[PDB]
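Each remark here refers to the structure printed beneath this line.
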Amino acid sequence: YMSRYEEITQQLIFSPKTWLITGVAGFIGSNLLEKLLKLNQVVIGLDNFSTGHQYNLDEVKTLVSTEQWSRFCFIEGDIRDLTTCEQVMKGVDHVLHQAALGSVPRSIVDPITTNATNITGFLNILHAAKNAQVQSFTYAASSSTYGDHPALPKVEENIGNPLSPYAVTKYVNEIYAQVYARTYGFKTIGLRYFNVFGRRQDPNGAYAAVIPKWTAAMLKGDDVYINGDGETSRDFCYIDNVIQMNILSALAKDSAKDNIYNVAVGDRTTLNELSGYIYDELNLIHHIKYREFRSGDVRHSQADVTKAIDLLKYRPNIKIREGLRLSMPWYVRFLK
Amino acid sequence: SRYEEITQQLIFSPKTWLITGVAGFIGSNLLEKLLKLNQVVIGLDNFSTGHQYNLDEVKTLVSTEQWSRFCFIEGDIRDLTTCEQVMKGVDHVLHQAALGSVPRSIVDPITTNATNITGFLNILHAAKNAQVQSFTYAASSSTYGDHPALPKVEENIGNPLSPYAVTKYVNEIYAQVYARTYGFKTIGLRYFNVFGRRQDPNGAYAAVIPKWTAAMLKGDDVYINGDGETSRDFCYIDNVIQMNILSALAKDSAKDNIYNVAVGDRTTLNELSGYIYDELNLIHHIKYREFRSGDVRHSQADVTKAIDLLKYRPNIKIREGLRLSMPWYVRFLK
Ligand SMILES: NC(=O)c1ccc[n+]([C@@H]2O[C@H](COP(=O)([O-])OP(=O)(O)OC[C@H]3O[C@@H](n4cnc5c(N)ncnc54)[C@H](O)[C@@H]3O)[C@@H](O)[C@H]2O)c1
Ligand SMILES: NC(=O)c1ccc[n+]([C@@H]2O[C@H](COP(=O)([O-])OP(=O)(O)OC[C@H]3O[C@@H](n4cnc5c(N)ncnc54)[C@H](O)[C@@H]3O)[C@@H](O)[C@H]2O)c1
Ligand SMILES: CC(=O)N[C@H]1[C@@H](OP(=O)(O)OP(=O)(O)OC[C@H]2O[C@@H](n3ccc(=O)[nH]c3=O)[C@H](O)[C@@H]2O)O[C@H](CO)[C@H](O)[C@@H]1O
Ligand SMILES: CC(=O)N[C@H]1[C@@H](OP(=O)(O)OP(=O)(O)OC[C@H]2O[C@@H](n3ccc(=O)[nH]c3=O)[C@H](O)[C@@H]2O)O[C@H](CO)[C@H](O)[C@@H]1O
């Protein structure tokens, strides 16, 4: 069970609130859209259809009641534009900010647009929220912030130098958030994600995350590439864990705010083991080439998640193996 | 001696310099020096906190031939196309364009962010793609933040205390990342409260020295935010010009590095009001309020790094600096 979460969701259903999800047509955003509409919350959504999709919002329509859906007001717009950020914050209680351009390679290839999206856009949204005097503010940080720090597991206090323009932007999100707490008393929570996966994560496009990437390759019967030696390790975290933690953070005690928390499970899968898992779970649904290391890459990733467990009563319920089983059906229906 | 050695070689084989923030306090002082060295100079400013009249002044201090190898473009660092075009044929970049003032950034962090981050990145990236010989940018002693140790060593850094402080720390991190992923080595200069000729005395954001000088001349109130025991390493302008040039022409091993630019002296605000007063009286010529929010408490540089790797010689200290600066202010404000 996820008791605290269970309690807070109950709390929400009785006294519903108005939420803003930026990046709401994206992977994590539309997943938050699902849960929040299933709790009868009023939700304002903001996306620009950069990496996000209309079909993800169309999917959530089929997944919820028409009554629940009529409380969703979606706005097409850009976080890089301040006035739209201000317009979108009117009467908002809780801010879940997921809008950004991900991908470490994307940021090497084009650090300028990545900067405007992930720094300027984050600040537009943060400032607008402080000005609107929202009840809470939660934003997507990253495990990439750990940079070249060698120790495992990864604790929130200890980071190294950033290895990618992507990492810089996300780290900058944290600095700004902390500084907003210092100067305005606006307390936020930053969630450092550790490779999230699950339903609605884009398998198409040159910048696809590894799990939906390999899944599409394996299904079609194409080559599956391993960047380096495959001993590179990750703490893959199924979406529902991220969903739990965003909501936990939005209704967190005040003393629990102005904090950074790892969002993961505490596990360590190498890229070799992962291929094996994505092979097995696709077999039971009835249907390898090594190259050089990706540049600006983090080597090993494993979260120490006890801070979230401690302060927020986070209870991670879904490990990678169970996560893949729940996700593979969705990907088959998607690429058929 | 190394600085004087360098400046001579510059006279003999002049290089092309890009100065961003050329119409501002530090930038215009760099202009005057470079033009006195017969350097080809390209200047970029948007006249935000800068001034056409600062250029006019430099024009009067330098011959008309030296003034003809100055190409000024009015424009904004926030626009990448202008950052790209201004890099044409450039040898050395001195990046000085930014919006200072901690209080400015508390009222309006979005605007401070756009210029100090977006604009900085714009100019970093263009120089990287232009393949210039060097890139040196203005960093800040503010990025020491809440770190209590004295003196201030480049390595030992605390939490930033303001939006302005963030932007200037971000400049360092991006510079580090560009060295990492693109092999483009830069130098960041942590300036420590610079003063001298052309530091704007007007407006709500004026630094202590020009502001206090202005008010003492006008008989207005002189305000000390808090203790008066709040302390700084006031750096005379000619020391900064020296570092900028030493950094522009560093050997490869001295690049991808950060340097404190200061003198190594600690001066309290109480002491400063006395010093400025002393120096104004010699040219034939106080209320306590609350601490300024997001202020750094004590600031004093250890400048041993710059001395070792860049052969820096901190020449002018507070007193001689004020004596050199005071006549400029009287003539200007009159
Ligand atoms: N996916 C991971 O494993 C992971 C890990 C760490 C951090 N994050 C962060 O989580 C957040 C969501 O990632 P995701 O996996 O859902 O990726 P995604 O690309 O599916 O979601 C991003 C969404 O933000 C929207 N967006 C981007 N720029 C925008 C703009 N300027 N204006 C309006 N909307 C904009 C996109 O259209 C998209 O809908 C991002 O901040 C990402 O950097 C993700
Ligand atoms: N003076 C100090 O005490 C001190 C200390 C540490 C760091 N710095 C930094 O040193 C640099 C020089 O500043 P200064 O002290 O000469 O102040 P200043 O205000 O006189 O100079 C700033 C110049 O940059 C220009 N500018 C601002 N935004 C611009 C933009 N977007 N596009 C083009 N031009 C723009 C302004 O018009 C002005 O000419 C800045 O980076 C400042 O933040 C100053
Ligand atoms: C540990 C870390 O910093 N994680 C962050 C990083 O994800 P990652 O870059 O870790 O996620 P990813 O799925 O892009 O890469 C995972 C690993 O798989 C490798 N790979 C990928 C595809 C392929 O076809 N073959 C292959 O070998 C890739 O080189 C990497 O080592 O950035 C993401 C944003 O996009 C998130 O912010 C993550 O938190
Ligand atoms: C130590 C530090 O972080 N220094 C940085 C910070 O300068 P500072 O903000 O320290 O420079 P400043 O000239 O604004 O003020 C210095 C001191 O003077 C005090 N004061 C000022 C005006 C007044 O009327 N009365 C009064 O008491 C002010 O509160 C502060 O304690 O930002 C500058 C650019 O903006 C530079 O980047 C400096 O490197």
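Numbers in chain B track Swiss-Prot; the residues on display, in order, are 6-290, 296-344.
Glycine is no exception: its Cβ is also placed from the backbone N, Cα and C atoms.
For B:26-31, B:50-55, B:81-82, B:101-103, B:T120, B:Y169, B:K173, B:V199, the entry in Swiss-Prot reads NAD(+) binding site, with the evidence type experimental evidence. Cβ environment of B:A102 (NAD(+) binding site): B:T25, B:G26, B:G29, B:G32, B:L49, B:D50, B:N51, B:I82, B:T120, B:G124, B:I128 lie under 8 Å away, each six or more residues apart in the same chain. DSSP assigns B:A102 (NAD(+) binding site) to coil in the three-state reduction, outside any helix or strand.
Per Swiss-Prot, the feature substrate binding site maps to B:145-146, B:196-198, B:213-216, B:228-230, B:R237, B:302-305; the stated evidence is experimental evidence. Within 10 Å of the C-beta of B:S145 (substrate binding site) we count 26 further C-beta atoms, all protein chains included.
The local packing around B:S147 (mutagenesis position), expressed as other Cβ atoms within 10 Å of its Cβ over all shown chains, amounts to 25. When secondary structure is read from DSSP and collapsed to three states, B:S147 (mutagenesis position) falls in the helix class. For the mutagenesis result B:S147 to T, the note given in Swiss-Prot is No effect on epimerase activity.
In Swiss-Prot, a published mutagenesis experiment is listed as B:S236 to G, annotated No effect on epimerase activity. Neighbour count (other Cβ atoms within 10 Å of the Cβ, all protein chains): 21 for B:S236 (mutagenesis position).
Annotation of the mutagenesis experiment B:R271 to G in Swiss-Prot: No effect on epimerase activity. Around B:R271 (mutagenesis position), the same-chain residues six or more apart in sequence whose CB sits under 8 Å from its CB are B:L155, B:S236, B:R237, B:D238, B:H308, B:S309, B:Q310, listed in sequence order.
For the mutagenesis experiment B:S309 to Y, the note given by Swiss-Prot reads: Abolishes epimerase activity.
Per Cα geometry, B:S147 is the residue among the recorded positions B:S53, B:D81, B:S147, B:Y169 nearest to B:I214 (substrate binding site). Here the Cα atom of B:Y169 (NAD(+) binding site) is found 22 Å from that of B:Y228 (substrate binding site). Between B:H290 and B:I296, the deposited model skips 5 residues, and the Cα atoms of these two flanking residues are 17 Å apart. Looking only at the recorded positions B:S53, B:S309, the densest Cβ neighbourhood within 10 Å occurs at B:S309. A Cα-Cα distance of 21 Å separates B:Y228 (substrate binding site) from B:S147 (mutagenesis position). Taking the C-alpha positions, the distance from B:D81 (NAD(+) binding site) to B:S145 (substrate binding site) comes to 21 Å. Counting other Cβ atoms within 10 Å of each Cβ, the binding-site residues B:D50, B:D81 show the lowest value at B:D81. Other Cβ atoms within 10 Å of the Cβ of B:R237 (substrate binding site) number 24 in total over all chains. Under 6 Å, Cβ to nearest atom of ligand 4: this is the test, and of the recorded positions B:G26, B:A102, B:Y228, B:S236, B:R271, B:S309 it is passed by B:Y228, B:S309.
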